[PDB]
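Enquirer: Let me give you the structure first, and then I'll get to my questions.
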Number of protein chains: 8
Amino acid sequence: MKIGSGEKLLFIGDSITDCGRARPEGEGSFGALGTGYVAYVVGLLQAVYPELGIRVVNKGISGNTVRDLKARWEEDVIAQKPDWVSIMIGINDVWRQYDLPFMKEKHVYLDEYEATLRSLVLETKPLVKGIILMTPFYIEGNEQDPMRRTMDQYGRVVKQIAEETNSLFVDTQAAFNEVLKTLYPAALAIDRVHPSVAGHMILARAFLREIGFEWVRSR
Amino acid sequence: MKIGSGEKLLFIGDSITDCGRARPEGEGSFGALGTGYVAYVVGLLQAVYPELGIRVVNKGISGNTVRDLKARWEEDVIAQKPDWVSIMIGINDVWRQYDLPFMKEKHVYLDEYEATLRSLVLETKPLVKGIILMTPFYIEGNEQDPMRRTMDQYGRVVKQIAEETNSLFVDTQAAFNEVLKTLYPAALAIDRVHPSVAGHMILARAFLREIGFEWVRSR
Amino acid sequence: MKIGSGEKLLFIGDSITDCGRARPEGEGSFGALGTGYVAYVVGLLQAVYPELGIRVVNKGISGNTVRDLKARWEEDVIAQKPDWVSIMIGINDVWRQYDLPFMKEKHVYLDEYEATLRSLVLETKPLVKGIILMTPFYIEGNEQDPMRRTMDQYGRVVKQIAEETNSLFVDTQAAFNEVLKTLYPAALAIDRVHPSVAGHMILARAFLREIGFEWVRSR
Amino acid sequence: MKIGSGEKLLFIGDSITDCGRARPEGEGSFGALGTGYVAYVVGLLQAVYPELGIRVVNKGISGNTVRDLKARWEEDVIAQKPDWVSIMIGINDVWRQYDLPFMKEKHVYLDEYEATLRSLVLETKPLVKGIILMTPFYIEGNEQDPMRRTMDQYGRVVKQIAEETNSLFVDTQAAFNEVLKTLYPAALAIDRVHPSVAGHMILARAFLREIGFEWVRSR
Amino acid sequence: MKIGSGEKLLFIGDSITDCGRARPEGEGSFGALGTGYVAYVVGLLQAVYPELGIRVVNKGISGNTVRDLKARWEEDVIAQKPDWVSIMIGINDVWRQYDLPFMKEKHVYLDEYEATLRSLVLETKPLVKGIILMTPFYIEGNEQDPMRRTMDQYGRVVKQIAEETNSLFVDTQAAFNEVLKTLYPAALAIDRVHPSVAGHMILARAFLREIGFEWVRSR
Amino acid sequence: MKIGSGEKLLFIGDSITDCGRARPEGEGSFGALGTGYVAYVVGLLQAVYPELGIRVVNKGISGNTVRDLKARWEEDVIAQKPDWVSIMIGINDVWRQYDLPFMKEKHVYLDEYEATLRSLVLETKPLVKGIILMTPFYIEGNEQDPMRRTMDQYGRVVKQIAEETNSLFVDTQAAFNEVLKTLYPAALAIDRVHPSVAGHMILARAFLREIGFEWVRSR
Amino acid sequence: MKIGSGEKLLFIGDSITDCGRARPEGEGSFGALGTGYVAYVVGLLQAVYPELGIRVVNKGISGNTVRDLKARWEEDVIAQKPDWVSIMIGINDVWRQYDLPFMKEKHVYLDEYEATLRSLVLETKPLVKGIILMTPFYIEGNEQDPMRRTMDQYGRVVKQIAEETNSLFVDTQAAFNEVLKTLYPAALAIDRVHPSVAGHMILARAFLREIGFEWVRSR
Amino acid sequence: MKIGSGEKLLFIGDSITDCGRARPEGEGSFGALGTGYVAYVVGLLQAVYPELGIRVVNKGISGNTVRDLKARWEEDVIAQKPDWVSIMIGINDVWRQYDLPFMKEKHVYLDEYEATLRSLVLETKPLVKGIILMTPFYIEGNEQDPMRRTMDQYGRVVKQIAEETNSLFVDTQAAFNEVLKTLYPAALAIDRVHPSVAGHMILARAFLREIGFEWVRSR
Ligand SMILES: [Cl-]
Ligand SMILES: [Cl-]
Ligand SMILES: [Cl-]
Ligand SMILES: [Cl-]
Ligand SMILES: [Cl-]
Ligand SMILES: [Cl-]
Ligand SMILES: [Cl-]
Ligand SMILES: [Cl-]
């Protein structure tokens with residue numbers, strides 16, 4: 001378990017992270033953590049490692065791009081003095097290119113995305129024990145579907161950045177791809193982005209695996 | 001214009017047709033028709049052919065497959081004594097196979113779909129002045145996506161039944177496919193089924209063209 | 001098609017234009033465009049000219065007179081940097097004279113109306129590619145009904161102004177008059193102002209015809 | 001005062017009479033009567049003739065034609081054992097011909113209207129102490145407007161039936177026509193049917209005058 | 001009719017006057033005038049004197065004493081530039097003495113009431129054509145009931161003031177007393193203060209009689 | 001304490017007893033009892049006699065007269081197999097004579113009231129361990145007010161029936177009358193019927209005293 | 001009765017005291033006092049000592065610790081100029097240690113609690129006639145349950161402070177303990193803190209006993 | 001994994017199982033399963049065993065005891081033709097003895113509980129592929145608390161019935177007891193019954209472990 005006792009773990013990102021969490025503080029309880037992967041992570045950590053006393057904050061905001069995370073970073077991350085920061089961003093940065101293809105300033109293209117996300121990691125890294133970078137995802141099994149293909153480019157940037165900055169790394173697309181060998185996207189997410197409880201469990205498990213969670217602990 | 005003065009035109013189908021129409025009666029001019037292609041069709045006919053004196057009934061019901069249509073056909077179609085019946089069904093017949101793949105009783109497979117729709121058309125045809133068969137559709141430009149591929153199969157059945165019964169036919173998939181050369185699905189419908197105003201216009205226009213509507217009447 | 005690719009088309013006026021659009025920005029989607037003629041115009045443009053990538057903003061506000069448009073012109077029009085501005089105003093300017101006949105300062109009489117609307121066009125014209133002036137209307141077939149007779153005076157001023165300023169021009173009263181040869185006003189609008197979907201289609205079609213829309217495109 | 005002590009007075013009609021009255025019972029003093037002319041009539045009688053001890057029932061139902069009145073006449077009128085029955089019906093009988101011109105089954109034409117209303121009056125008359133027949137009305141000052149012209153015809157039928165049956169008669173059209181020499185319809189009722197408080201007062205006053213109400217009692 | 005053409009008549013007082021009127025302007029329509037005696041007055045004036053074009057404003061506020069009227073007089077009366085001001089206040093000034101008998105600073109005793117109401121009349125009188133002073137009331141027939149007995153003291157002060165300042169005068173208690181010879185208070189007002197439509201008609205008629213209203217006009 | 005361990009105590013009456021209790025069951029500890037004297041009685045018994053193990057059912061219904069009690073007596077009382085039945089009825093029996101004086105069928109006059117209540121008590125008495133008869137009341141200190149005078153008459157009937165049947169008796173009027181030496185009715189109940197918390201306490205205390213409750217248990 | 005005529009009694013504490021009272025003033029009526037022990041106290045005082053004319057204010061706020069009371073003391077207590085202050089605090093100070101055991105700064109430990117509560121009493125005492133200190137409580141009969149055991153430590157501090165400062169003193173835990181010899185906590189409070197009406201009566205009675213209330217007065 | 005491909009798994013129980021599931025059908029993937037352990041179980045199975053193709057039905061109903069289960073067993077279990085039935089019942093059977101101790105008919109004592117649950121298991125077992133019996137639980141670490149002591153007794157019955165019938169068994173009490181070595185109940189469930197997300201995870205994990213779930217599949 002990478003996370004130590006008494007430490008503060010802060011999650012930020014878009015609606016997948018937000019999942020209706022309490023604004024502004026996103027702590028004090030679960031209703032406050034929302035009803036998606038963040039809550040599930042915290043539930044499983046408390047169920048299996050109750051003695052850890054990990055404090056968890058949810059700063060997701062629906063609709064955010066990486067450009068939006070930067071604009072609120074000081075107040076919503078730095079000022080919170082987290083020990084661990086998990087970031088999952090990029091869905092909107094890409095989605096806007098496909099749902100509003102003629103409003104191009106709402107689009108965050110890959111080179112701006114890369115430099116901005118890099119900037120967040122570099123700023124934060126000296127201040128925390130660790131960073132976990134989760135890739136964005138798109139629940140679509142065809143690598144050549146345009147939005148899937150773009151999403152994968154963004155996820156490769158995330159992985160680049162995690163390697164270079166020694167951050168932890170969760171390939172959420174890889175976790176979905178495995179399930180997509182069986183299920184058509186509709187069975188997980190009608191809009192290919194916002195998943196069922198099952199999709200949130202896919203995400204939570206992928207995050208827990210990267211931080212060394214054990215489903216049945218050995219010592 | 002295939003529809004002639006004084007006639008009663010009855011639309012039946014699923015949510016795409018329903019679009020919040022008034023239940024049970026579904027008529028006429030002031031919101032009972034719902035807020036999608038059916039209301040637009042009726043709007044445009046009134047704007048351009050006010051003297052036709054057409055009455056219009058919306059018997060769409062959210063969720064319906066062709067099995068559901070059969071179960072209420074006597075009360076919602078035959079007992080309304082329509083002159084013209086337009087049918088657009090198959091989206092749920094297909095979609096349940098993909099979004100609830102293990103709930104097989106909810107699925108209406110091609111054999112049930114062909115036999116049922118054929119039977120409804122054959123029985124209705126001598127009771128009415130004419131039938132318009134609209135294909136189902138899926139807003140997805142990749143013919144090899146599995147749900148699009150199945151939807152196209154269901155559409156072939158509709159086309160074949162219309163030819164065999166000398167019904168009017170609207171290929172709604174072809175109408176979307178034209179726009180999908182420019183737009184990714186997300187620009188028209190986040191779930192690839194329930195479209196924007198623009199998608200409802202694609203549908204209304206495809207319906208109108210088939211019934212001989214003119215935007216500006218030539219004579 | 002007068003409107004070119006990537007251009008911004010801004011609609012302003014009263015409740016007929018507003019039709020419940022999102023405040024303040026009236027863009028980002030259709031819910032944002034409201035549910036009347038503006039939305040229908042945008043739907044039809046996207047259905048038939050999806051490659052245009054026209055951006056459309058709705059600045060209608062319910063209850064407005066031309067005196068109200070002027071008071072918000074800088075923020076709601078100039079600051080938006082539109083390429084095309086469509087104006088439809090005058091219904092309230094006239095209606096107040098008939099529903100509050102003893103509150104005369106709520107009335108905008110024809111000479112103030114003319115100079116004010118002229119002032120808006122002259123200010124705007126150097127800043128945009130084009131202006132479309134739509135007349136007000138009153139859904140009433142008797143030319144001698146007092147409010148109809150006043151409305152027609154205002155519509156003649158609009159046409160004057162469009163001619164003199166080389167603006168495009170939509171005679172909405174003419175479009176309604178044709179339909180009123182068949183339908184009594186009640187069938188279109190119970191208050192003779194706020195129309196059914198059919199009346200909104202009358203308006204949208206009249207606007208589309210003036211900007212060179214083709215229902216089936218020729219090249 | 002034609003109404004005498006201890007008597008039960010029952011008003012029936014459409015929305016103009018209903019005005020949100022309590023269903024099914026429609027009585028008595030604290031809001032069950034609704035918020036239009038019926039409540040005003042009852043108010044004024046109580047203010048000026050408190051000792052009359054009149055009981056009042058409101059059986060108005062929004063939407064009703066005379067066909068609808070016939071269908072519930074036994075339960076809503078005869079079974080209430082009223083002493084006096086006031087009827088105001090015909091607005092919807094007529095209006096449906098104009099607002100839904102192609103839905104002919106919703107229309108109640110003059111032959112059905114005369115025969116039905118005649119029959120209801122003839123049957124009720126020997127069961128009760130008296131009947132008050134109020135004309136329908138349309139708030140429109142042009143006798144040649146088509147709906148006003150039809151409404152006036154329906155009113156003649158009411159007048160002729162009242163004379164033939166020695167019923168009291170209130171000409172509600174004449175009462176509006178007097179005010180319409182000063183005001184355009186929009187100042188009293190935006191849809192020309194559902195009036196302001198002032199219109200309900202016009203109605204209440206016309207009713208009261210016919211039953212021999214005095215504003216200040218002479219003796 | 002004391003009130004002349006085009007003049008502005010402003011009503012102020014407590015909940016009996018307010019009766020749910022629109023804040024802050026209490027004009028522009030009837031919903032804006034609330035649903036009690038003020039609205040009825042305006043309805044009757046418009047029904048019988050539509051050509052007068054009287055503008056009517058309602059500044060009642062629920063819970064007010066005369067101490068509250070003074071605190072808002074400049075903004076809610078003077079600044080409105082009325083031609084006629086009707087005041088009805090004193091119910092709360094007295095009620096507080098009986099429902100909160102141990103919170104004595106919420107009480108406005110008769111000498112403060114008198115001087116304050118006098119001060120309002122004297123301030124206003126040079127600025128307007130006329131003032132109408134309506135007494136408070138208490139719907140209770142026993143002169144010796146403590147609250148009735150106090151209310152009557154306040155009403156005698158009102159009458160004093162009207163005489164001395166040449167204001168018009170409406171004894172609302174006298175109008176209720178007459179009806180209370182027949183009806184127990186419960187039949188008019190369950191709390192002996194807030195009346196039924198009948199009680200509001202009692203009030204409206206008493207006001208109309210004092211300003212010279214004619215139920216059927218003679219010239 | 002007249003009520004003994006393990007017994008079921010059932011309260012029936014009108015709104016004073018109801019006070020928003022759960023329908024139909026009306027039991028037990030967590031809000032089903034409503035928010036007036038019945039809940040307070042049950043609260044205090046539990047606070048001071050927790051070991052008594054008393055079960056309590058609230059069958060009060062807003063609006064009821066003794067006629068209404070008779071109509072549901074079999075299902076709401078006899079079929080509950082109570083040990084003790086407390087009845088408080090008569091307020092509406094009387095009040096309808098005053099608030100709806102001309103709706104005579106709603107009135108339950110003294111002959112119907114005595115005969116009915118007598119009959120209910122006689123029939124119930126051998127089926128249960130005991131009966132508590134509570135008078136109705138009116139919060140009005142003037143014995144010569146007409147509704148108070150009638151209420152006192154109805155209370156005499158209750159007292160006489162309790163004596164004749166050896167029922168326990170609570171004179172609720174006497175309990176209010178004591179407080180009314182200090183307070184005007186408005187301090188306890190604006191409508192003279194529905195009291196504050198303090199009035200419900202007056203009632204609860206009067207009930208408790210009659211059943212031998214001790215505030216501090218002597219032994 | 002310790003409390004004298006015309007005096008102001010102010011209650012402060014957490015949700016047990018607040019019980020939905022009106023913010024900010026918590027006076028003017030009962031709705032304003034909320035629906036728990038404070039309201040019951042006031043009801044019983046008014047029922048039995050109506051002539052006292054005691055003014056009662058409720059400043060409870062849900063969630064408060066003693067640290068929260070101090071932060072609002074000047075505005076919510078001192079500025080109110082009470083004659084008597086009742087304080088009940090400590091439930092949250094302790095609860096946080098058990099429901100958020102890893103957010104230790106939300107915890108108020110016993111030495112901070114003691115000094116803070118002492119500080120409130122010492123500040124206030126010169127300004128008022130009297131102070132009543134109510135212990136916190138926990139509805140749990142096992143003295144060795146951890147939260148019960150902590151609560152008792154806090155209650156012993158309260159008693160210490162009351163003795164040293166000559167404050168009145170209510171041991172709410174003692175009052176509950178007696179009832180807990182019969183009832184399991186669930187029957188009083190599902191969360192062992194927020195009680196039923198019965199628990200609120202336990203509290204109100206314990207407070208009334210300490211201020212010398214008599215259930216039936218002797219002079 | 002004890003559950004095998006294509007099978008239907010049906011969960012029944014009380015609120016812990018219900019957790020707001022869709023009534024009556026309780027299936028499948030998009031919210032119909034509710035928001036507690038059942039949805040989590042289904043989520044995790046899908047994340048880790050998507051190919052199993054398991055269908056899941058939630059027939060939990062808030063409030064139920066085993067008596068309630070018997071009454072709807074035919075329609076809610078047998079008629080669903082499940083392959084696997086999981087039962088978790090006993091919490092209310094027990095809790096009613098403690099929260100409503102004097103309402104003995106609401107209690108289901110050990111004899112009724114054993115006989116009923118035994119009978120339901122014996123009857124169901126030959127109709128289905130397998131049964132999973134989950135104990136009830138109480139989140140309370142003191143074995144000598146009276147409700148915990150009774151709950152443990154009911155759990156022994158469940159364990160004994162599962163052994164006798166060769167059912168799978170989940171000891172939910174043991175799963176909570178492990179976490180209760182660290183946390184006081186209030187950190188998991190304020191009422192000791194309805195847990196947080198973390199408690200639902202404790203339950204889901206205990207269920208999954210018993211059916212042979214692997215967090216990471218070995219082969
Ligand atoms: Cl988002
Ligand atoms: Cl659908
Ligand atoms: Cl408007
Ligand atoms: Cl109507
Ligand atoms: Cl008031
Ligand atoms: Cl009642
Ligand atoms: Cl609290
Ligand atoms: Cl439950």
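Structure method, as recorded: X-ray crystallography, 1.9 Å.
Here the Cβ of each residue, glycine as well, is placed from N, Cα and C on the backbone.
Swiss-Prot lists these features:
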- A:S15 to A: Loss of catalytic activity (MUTAGEN)
- A:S15: active site, nucleophile (ACT_SITE)
- A:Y184 to F: Significant reduction in catalytic activity and modification of the quaternary structure as a homodimer; when associated with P-190 (MUTAGEN)
- A:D191 to A: Loss of catalytic activity (MUTAGEN)
- A:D191: active site, charge relay system (ACT_SITE)
- A:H194 to A: Loss of catalytic activity (MUTAGEN)
- A:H194: active site, charge relay system (ACT_SITE)
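I would like each feature placed in context: is it buried or exposed, what are its neighbours, and how far apart are things?
Expert: There are 18 other Cβ atoms within 10 Å of the Cβ belonging to A:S15 (mutagenesis position).
In the three-state DSSP assignment, the secondary structure recorded for A:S15 (mutagenesis position) is helix.
A:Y184 (mutagenesis position) is surrounded by 18 other CB atoms, counting those within 10 A of its CB over all protein chains shown.
When secondary structure is read from DSSP and collapsed to three states, A:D191 (mutagenesis position) falls in the coil class. Here A:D191 (mutagenesis position) comes close to no residue that lies at least six apart in sequence on the same chain with a C-beta under 8 angstroms from its C-beta.
There are 18 other CB atoms within 10 A of the CB of A:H194 (mutagenesis position), with all protein chains counted.
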Enquirer: Which of the three DSSP states, helix, strand or coil, fits A:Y184 (mutagenesis position)?
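Expert: For A:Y184 (mutagenesis position) - judged by DSSP and reduced to three states - the answer is coil.
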Enquirer: Are any of the mutagenesis positions A:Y184, A:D191, A:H194 near chain F, where near means a Cβ under 8 Å from a Cβ there, and if so which?
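Expert: Out of A:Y184, A:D191, A:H194, none lie under 8 Å of chain F.
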Enquirer: From the Cα of A:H194 (mutagenesis position) across to the Cα of A:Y184 (mutagenesis position), what is the distance in angstrom?
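Expert: About 14 Å separates the two Cα atoms.
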Enquirer: Just to be sure I understand the contacts, which mutagenesis positions have a Cβ under 6 angstroms from any atom of ligand 1? Candidates are A:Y184, A:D191, A:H194.
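Expert: Among A:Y184, A:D191, A:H194, near ligand 1: none.
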